[PDB]
Amino acid sequence: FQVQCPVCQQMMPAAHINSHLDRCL
Amino acid sequence: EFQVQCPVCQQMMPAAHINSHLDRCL
Ligand code: NA
Ligand code: NA
Ligand SMILES: [Zn+2]
Ligand SMILES: [Zn+2]
């Protein structure tokens, strides 16, 4: 399922969002 | 044809699509 990152706006699998926010911020 | 595992979500998918599947920081 895809979610939008609340910061950079990229669409990505929900299972990545936490990890993404942790790495990019 | 080749499956590789996603290092973030541990799902299997074709190697051709793993690049698209992961997102980078902008
Ligand atoms: Na994406
Ligand atoms: Na961080
Ligand atoms: Zn982001
Ligand atoms: Zn994944």
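Just so you know, the numbers here start at 1 and follow the chain as drawn.
Header says: X-ray crystallography, 1.9 Å.
Each residue, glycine too, has its Cβ placed from N, Cα and C.
Listed in Swiss-Prot for this protein:
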{"type": "MUTAGEN", "residues": "B:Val4 to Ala (Swiss-Prot position 18)", "note": "Reduced affinity for ubiquitin"}
{"type": "BINDING", "residues": "B:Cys6, B:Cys9, B:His17, B:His21, B:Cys25", "note": "Zn(2+) binding site"}
{"type": "MUTAGEN", "residues": "B:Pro7 to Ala (Swiss-Prot position 21)", "note": "Loss of affinity for ubiquitin"}
{"type": "MUTAGEN", "residues": "B:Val8 to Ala (Swiss-Prot position 22)", "note": "Reduced affinity for ubiquitin"}
{"type": "MUTAGEN", "residues": "B:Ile18 to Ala (Swiss-Prot position 32)", "note": "Loss of affinity for ubiquitin"}
{"type": "MUTAGEN", "residues": "B:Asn19 to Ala (Swiss-Prot position 33)", "note": "Loss of affinity for ubiquitin"}
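The 10 Å shell around the Cβ of B:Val8 (mutagenesis position) contains 18 further Cβ atoms across the protein chains shown. Listed recorded positions: B:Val4, B:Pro7, B:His17, B:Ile18, B:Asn19. Those with a CB under 8 Å from a CB in chain A: none. Under 6 Å, Cβ to nearest atom of ligand 4: this is the test, and of the recorded positions B:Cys6, B:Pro7, B:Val8, B:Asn19 it is passed by B:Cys6, B:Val8. A distance of 13 Å separates the Cα atom of B:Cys25 (Zn(2+) binding site) from that of B:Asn19 (mutagenesis position).
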